[PDB]
Amino acid sequence: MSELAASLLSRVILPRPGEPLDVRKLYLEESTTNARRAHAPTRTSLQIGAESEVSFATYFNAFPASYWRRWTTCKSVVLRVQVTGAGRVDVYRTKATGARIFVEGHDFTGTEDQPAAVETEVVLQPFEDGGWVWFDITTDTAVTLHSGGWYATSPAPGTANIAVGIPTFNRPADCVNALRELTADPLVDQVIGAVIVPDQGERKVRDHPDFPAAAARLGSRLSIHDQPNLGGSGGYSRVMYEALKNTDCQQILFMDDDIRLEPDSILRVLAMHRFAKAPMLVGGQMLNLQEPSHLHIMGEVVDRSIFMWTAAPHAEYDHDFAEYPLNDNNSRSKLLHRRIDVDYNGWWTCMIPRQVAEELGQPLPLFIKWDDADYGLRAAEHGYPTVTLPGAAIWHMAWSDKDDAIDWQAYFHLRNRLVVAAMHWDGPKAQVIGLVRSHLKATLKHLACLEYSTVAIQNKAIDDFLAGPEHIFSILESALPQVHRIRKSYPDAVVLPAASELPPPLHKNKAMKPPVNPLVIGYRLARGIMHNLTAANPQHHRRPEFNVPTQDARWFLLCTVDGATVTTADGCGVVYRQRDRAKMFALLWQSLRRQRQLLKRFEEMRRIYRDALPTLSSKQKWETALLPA
Amino acid sequence: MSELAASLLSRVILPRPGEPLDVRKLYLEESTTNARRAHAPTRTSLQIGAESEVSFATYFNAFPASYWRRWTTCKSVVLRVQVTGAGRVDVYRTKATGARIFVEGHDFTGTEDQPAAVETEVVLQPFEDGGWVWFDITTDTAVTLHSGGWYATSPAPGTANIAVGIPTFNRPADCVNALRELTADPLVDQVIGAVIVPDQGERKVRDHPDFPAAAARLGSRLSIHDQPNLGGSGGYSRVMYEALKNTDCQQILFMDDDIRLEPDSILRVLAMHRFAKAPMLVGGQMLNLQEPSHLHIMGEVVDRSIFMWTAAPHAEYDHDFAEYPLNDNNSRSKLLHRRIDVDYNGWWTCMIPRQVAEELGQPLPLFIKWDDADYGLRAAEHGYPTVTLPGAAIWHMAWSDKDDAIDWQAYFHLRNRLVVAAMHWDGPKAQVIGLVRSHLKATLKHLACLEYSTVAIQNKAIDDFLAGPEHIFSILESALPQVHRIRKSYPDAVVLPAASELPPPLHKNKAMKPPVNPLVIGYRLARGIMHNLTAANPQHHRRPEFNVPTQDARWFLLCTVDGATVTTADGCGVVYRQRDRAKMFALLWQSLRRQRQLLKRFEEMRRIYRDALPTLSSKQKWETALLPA
Amino acid sequence: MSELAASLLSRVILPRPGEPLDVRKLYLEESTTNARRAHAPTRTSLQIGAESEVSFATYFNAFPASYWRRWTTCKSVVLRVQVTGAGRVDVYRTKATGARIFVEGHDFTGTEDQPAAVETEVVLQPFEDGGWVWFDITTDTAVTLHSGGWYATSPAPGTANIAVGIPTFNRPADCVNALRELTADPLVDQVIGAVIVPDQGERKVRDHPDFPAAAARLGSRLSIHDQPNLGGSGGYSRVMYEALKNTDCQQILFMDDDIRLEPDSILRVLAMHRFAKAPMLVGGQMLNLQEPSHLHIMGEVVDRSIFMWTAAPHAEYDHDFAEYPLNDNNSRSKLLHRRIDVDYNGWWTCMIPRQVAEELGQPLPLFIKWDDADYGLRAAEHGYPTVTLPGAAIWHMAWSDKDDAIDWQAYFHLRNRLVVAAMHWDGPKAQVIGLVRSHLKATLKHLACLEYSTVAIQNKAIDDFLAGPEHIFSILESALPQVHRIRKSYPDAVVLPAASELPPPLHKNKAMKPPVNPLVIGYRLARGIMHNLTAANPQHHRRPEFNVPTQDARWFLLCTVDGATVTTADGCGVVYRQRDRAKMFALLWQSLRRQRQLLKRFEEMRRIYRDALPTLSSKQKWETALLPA
Ligand SMILES: [Mn+2]
Ligand SMILES: [Mn+2]
Ligand SMILES: [Mn+2]
């Protein structure tokens, strides 16, 4: 009956026609011994040739059993498939080591008229610290898999009523696409109660030629709110503000505009939220929009030793499922079988229970960065954990090539790290030395790389954090322009269209091998210190010594030049980096001056920042930024 | 004629429809250059496309020639195949190194109406210390292999009349399945004279809904005997008791309830028993029920240096035939071509001649463990060797992941090792130092791992062995509950459903790399000794320092904590392990006290245990345990 | 016209139906991207699917260009193929390094009615020290290759009239097969003028049930000559004797009875003989009858430093073409592109010009071994070189596993080496130290391995060589029985059917790793010397310490035992090897005594042996051994 529909956790899904073979690996893994490729006539069905084997040990179709055991009331899961033809459904699970274990097989024989139903209940008891469940089909005669699903044994609790939030800024076409994809799958459509779009740009999504068609499918569920550029924080703050005040939605789902969606991902997230033992945040993972078979990360934490976000303990960035199948002996694939606990999830997909939003308050008024991490740490302090759910994903731009933490974002990275550190530290007193040491090493590296503007804006970052939580809030919007203004006067921050716009380099490039050798690193380091003590030659600021590609722009090469072009990470331009011994020393001294301030004033900072949390997170205070005159 | 049927050693067999591709490797190996997969219309026939090659150099279809040379009167074997279409049957053998040697080819041309018979006699002379024989088929036109077999040149001696024994304990569904599979193959059915089922559990196999249908196919050959839980020993003791007293079966075949059967396996075992040079025990091998293409072990011995069961000298655990074909250059596969001699076979499949059972007596009244090894050692002392026959296998649970020698089984492992050691030593006087040293190293390891209960029950194991063979017999049933009772008071033995039932750990986990480095092991060892000399902090017994996964729970990580949860091997729960310096030292001292007793009293033990063998193995004394008031 | 037939060097040939895929690699190499396997409807034609590529860079179908350049008058070779369908014939050659070079392509379009002729002349100029020529076919539409050949540009000189010689000894079935295969190919049949069969055994080939049918196809060309067992030398001596006296055949072709033939091989050999610059010996290569895709060796020389036959400088034994294609980057395959010069060819296939046989005389009356090497050295001293022709091969048993130079053959190996050394030395005076040192190292090794009989018969070998060339001739027949008689009294030479015929070993085996480690070899060596100085324990001659498999029977393991069974190389039995310090020392002293004799008397030996060559090689003196009373 529809008792099936109410207990559906995760549908077995298949690729769209014309899907590149790499991406198909996220869905199904076919034996190379098969006569022909399996064919997907719809997104929920599959035709398999006679005498063929297909494995559903895959990102989208395997069941992340250990996560369900850890966070939900589901004691068991039921696999249900409908099949025609003759063959066997084999059910497997893994230990947290990745070791595969055969659970049970079921021979079937069905026809189009009388299709076979194959059911398998798997208890979730043996998944304490990792493991997946999946099935394979090995055929006798040609087989059609008409449908498949992972089901709970009882209906989902609560009511499904999601407010989806999508902040957008000068990407009307991406936003229109996102709105369109939300209503593509009828089952996702039915559970969406509202779509809040804080439009923070000048190029409005409302003015896009395809907007009316996307807007029609949502009807009055859609609202667009014009506001100034308040970054991610202001965007998602608005979303949460609107959801609590102007809707009765039980779940708040943060999403993003520049995404591609696998709609079942939303239902998986929702299912985990509904079956949850206690209220919690449920997050989706990010697949790399530019390398679509690659998983960005299983989950992330905040490392408390230096208060810095990182990969969770047994997780590694950029896992290509086409090269490294889930069910494979290699070391990268085995890591995927551990249950990865997280401190927070990113806001490309993050479900927040209504009550939880109410109790915790709004995002901190940081512009970009650390706002998601803060909201995870805050939630945990209130006994609301976060789970990053494997197999529930969207496609989003990763820092795949195109990004570098040396531009204006570096200001926000440092400032907000400090704000959130002050807000959540809890650890011993002398623990801040770790964070400052971390920053010193990075500072000397920037100076070695001639990334002078970076250091300057990081000096402003420290000043702004030190000025307190009231100054932070007052510069929600003004902070960005002020960072640009500082950067304009540094040659290392002025992007030119091409190296060919400048005089041709004095020297041709020579391939320099990266020093792994212990003695050689020392030698390159000393050579760098020695050069940095000399007065720079001004002629190398008129004509660059080298044109350095991004991939070659490393400290060991850069710490011996007086002047060079360095290509930006996105490959779109170059900057003329220039050494000046007087400026370097001055920036270094200003940095050290600030480092000593941080470790002197950090305890005070914790007090004032924790005392300001009611204010920084109140809907009323946020109204002063969100709403105009 | 049926002169063929009487001399059949081993049928050429093929996979069931829908069999996973991995498992098919146990039967046939097909070239990837073939246009299509070979098709098995029945379990004894195969269709092969035109211009295709299939190799029968496989676990089930190759002939383990060296074993037949060593233990049977067969001077040669005849390969007989019936084929239609046109092609070549090529016959090969190996040297004990694995080197393949072409013996002879036979071109054939047959039709469905006039099928071709292809015969090849292979003398068993060149297989002194290893080697297999097999065939390949390379086709011209499409070929059907209608049947194939390895045959002796004369009828099998003796009469085939097997009593199959299956002890069962609270696994009625598995037992019913086993009973069902015994009658699946008509040729196995015909040679079964009785099926004895000692039902030792409370959930009776007789009460299972599918039992009547399984029981009908056996008729009056089946008998079920209710008795208390007397472990494996009591179970198999009952089987042997019933077979000798209440049947006239010439062969006794020990099996198990949680198995999957390849019925031809039984006939292979029987064939080797019948053609045997002199009476002997014939055992089957175990394929891993959870990784079905994996062989557990070629055979096992008792290493006399420390009296401990191990892999036979050139055998390695867990051989995956899908990754490592029999006929392949790699080092793991070459080992399979040596004739592996064994001291004993396990009781998942072990054929014992009626007369031999009569002369040797019953199993020793050990609860679990070492009873099979003892029966092999005992048989050898009477001039009855054991053979583990390759290609004759059942599927059974291996210690594949799910088992750990630290629970209640550790008591039985140590106690019974000592009993069997006392029973069979024969070696020099000072030889027991080896066994005690072995136990000391294990003891210190348990204490390092905080596995305190293990040490305590191993202390009881030594006491029970020391009390003598009469005490051993008197605690056949009572020993198990008494072990549980000791374990209840150790935190390291109380299983909780999840780490989440306890307060969250103080520290997050950090990946610790296993020390292979020589200096680093020393450093980790010293760090462990140093920590173990400090007084433990009681707060770490309230709140665990870490949640440690099974795979990470190693001595180098565990010897530096005061308190931590460790997940059980099966992944079903966790235990709160807790360091206490006073308890550790006390357990260690109690262990050392016992170690010194062992090497002082071992000679005495041999005398009293050897003198008690008539008693411990008599059917009359066993009646006091097997039969009620 | 038949001007084509007269200039044919080497036909393009294809496998028989049902040929194992490995062996097919000797003929054709097909791309795995092809839809279907190529099909050979006859041995000289091939069907190739549409859009497919087949390479004829193979043992049998590529042209060994450098050999033809070196030894024949052919300035160029013409490739001629007849094809239907549409595609391209691509012609390639290699440098001696293996580097492939594209020469020329030819698009064709033919039909069954109007087949396309594709011709390509390749000049042999760039093959000074290596290189092959071959073709590939890449198809557009389905293609049939109807025929292909490598042709000279002018008719073959001389007259083709071969006397084939096949000595046989108790292998009537193999001999009958050889006779049968000689007439299988009409083109080989036509050039055979006689078949001489010295039947040296008691089981006569004449008495074989299939002999009359084989004999009918040869008619009066076949003659069988009964004589005593005079080994290989007597056999081939008889062949040459009969060919010169009783036929007018222009070529003498030594073959063997236990062979499989690729008939075109004979024509290739004949073609090279006819086109030769000057008269020469043309030999065929040996493919491994037991591993049929493996080449035994490209060619062999006599290393003058110690006067011992070996692989030619850049040749390595046992080249598997299925694993290592001719046209492949790997190091083993690149060696195949050098022109390998030889000192001699073996007598499995060796063509000798009539005049050359006349001038050189008969084989030396050695029983087995070194007779072929001598005949090559002798021929070279008369300005008649030997060529081993790649791509011209028979299948013959290699020393693939089944042979060990420790039995009765060791006597002949040493004695004949000395005879041929005395006959051909030429080098400096002090050069014999090398040969004696070589023998000392081998002697100490035999004694270390307990191979005592070997040393004793090698002591007789030296004595027999020292007694002179007249004694050698007088013991042509009697030498074999006399070697057996010596060996009967050594336990290490008495073969027993199985280790199980002896008392069971004292110790089980333990895997000993082969010492590659520099210090460890030293340690094992010292341990061996130390043990060999002790008095052996007689009880270890009653009951063996170990049962040692052939593969494990190495000096480092064997030099520490007093008594052990060692399995024979063929796996058919075992010998009880026994250490005795008194016997060892006595044999060693007798060996050293002889070693000092050799280096004192070697100059004398050269004189007497060279002076006896007219006698040892005269047909008249050979009549005293070949013909009865
Ligand atoms: Mn985005
Ligand atoms: Mn069991
Ligand atoms: Mn031969």
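Going by what the header records, the deposited coordinates were determined by X-ray crystallography, 2.5 Å.
Note that Cβ sites are derived from N, Cα and C of the backbone, with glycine treated the same way.
Among the features that Swiss-Prot reports, active site, proton acceptor is placed at C:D372. Around C:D372 (mutagenesis position), a 10 Å sphere centred on its CB holds 24 further CB atoms from the protein chains shown.
Non-local contacts of C:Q200 (UDP-alpha-D-galactofuranose binding site) by the CB criterion (under 8 A, 6+ apart in sequence, same chain) comprise C:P167, C:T168, C:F169, C:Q227, C:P228, C:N229, C:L230, C:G234, C:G235. Per Swiss-Prot, UDP-alpha-D-galactofuranose binding site is recorded for C:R171, C:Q200, C:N229, C:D256, and the stated evidence type is a curator's inference.
According to DSSP, C:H396 (Mn(2+) binding site) sits within a strand segment. There are 22 other Cβ atoms within 10 Å of the Cβ belonging to C:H396 (Mn(2+) binding site). If you look up Swiss-Prot, you'll see C:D256, C:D258, C:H396 marked as Mn(2+) binding site, on the strength of experimental evidence.
Among the sequence features in Swiss-Prot, the mutagenesis site C:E300 to S is noted as follows: 1400-fold decrease in transferase activity. No effect on affinity for the substrate UDP-Galf. Mapped onto three states, the DSSP output places C:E300 (mutagenesis position) in strand. Its Cβ taken as reference, C:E300 (mutagenesis position) is surrounded by 25 other Cβ atoms within 10 Å in the chains shown.
Taking Cβ-Cβ distances under 8 Å and a sequence gap of 6 or more within the same chain, the neighbours of C:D371 (mutagenesis position) are C:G232, C:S233, C:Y236, C:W347, C:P363, C:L364, C:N416. As a published mutagenesis entry, C:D371 to S appears in Swiss-Prot alongside the note: Loss of transferase activity.
In Swiss-Prot, a mutagenesis experiment is listed as C:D372 to S, annotated with the note Loss of transferase activity.
For C:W399 (mutagenesis position), no same-chain residue 6+ apart in sequence has a C-beta under 8 angstroms from its C-beta. One mutagenesis experiment named in Swiss-Prot is C:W399 to S, and its note says 1200-fold decrease in transferase activity. No effect on affinity for the substrate UDP-Galf.
The note that Swiss-Prot attaches to the published mutagenesis C:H413 to S is: 1700-fold decrease in transferase activity. No effect on affinity for the substrate UDP-Galf. Sequence-distant contacts of C:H413 (mutagenesis position), defined by Cβ-Cβ distance under 8 angstroms and a gap of at least six in the same chain, are C:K369, C:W370, C:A405, C:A461.
If you measure from the Cα atom of C:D372 (mutagenesis position) to that of C:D258 (Mn(2+) binding site), you get 18 Å. Comparing C-alpha positions, C:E300 (mutagenesis position) sits nearest to C:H396 among the binding-site residues C:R171, C:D256, C:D258, C:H396. Spacing of C:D256 (UDP-alpha-D-galactofuranose binding site) relative to C:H396 (Mn(2+) binding site) is 8 Å (Cα to Cα, whole number).
Comparing C:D258 (Mn(2+) binding site) with C:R171 (UDP-alpha-D-galactofuranose binding site), their Cα atoms are 8 Å apart once rounded. Other residues of the same chain near the Mn(2+) site, with their Cβ within 8 Å of the Cβ centroid of C:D256, C:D258, C:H396, are C:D174, C:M255, C:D257, C:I259, C:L289, C:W348, C:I394, C:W395, C:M397. Here the Cα atom of C:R171 (UDP-alpha-D-galactofuranose binding site) is found 14 Å from that of C:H396 (Mn(2+) binding site). Fewest other C-beta atoms within 10 Å: among the binding-site residues C:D256, C:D258, that description fits C:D258. Taken over all pairs of the listed UDP-alpha-D-galactofuranose-binding residues (C:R171, C:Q200, C:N229, C:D256), the Cα spread reaches a maximum of 15 Å, rounded to the nearest whole number. Proximity of the recorded positions (C:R171, C:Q200, C:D256, C:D258, C:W399, C:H413) to ligand 3: a Cβ under 6 Å from the molecule is found for C:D256, C:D258.
Cβ-based neighbour count (10 Å, all protein chains) for C:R171 (UDP-alpha-D-galactofuranose binding site) stands at 17. For ligand 1, there are no nearby recorded positions; that is, of C:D256, C:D258, C:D372, none has a C-beta under 6 Å from one of its atoms.
Neighbouring residues of the recorded UDP-alpha-D-galactofuranose site, listed in sequence order and excluding C:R171, C:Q200, C:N229, C:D256, comprise C:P167, C:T168, C:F169, C:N170, C:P198, C:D199, C:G201, C:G235, C:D257 (Cβ within 8 Å of the Cβ centroid). In this structure, C:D258 (Mn(2+) binding site) belongs to neither helix nor strand by DSSP; it is coil. The Cβ neighbour count for C:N229 (UDP-alpha-D-galactofuranose binding site), using a 10 Å radius and every protein chain shown, is 16.
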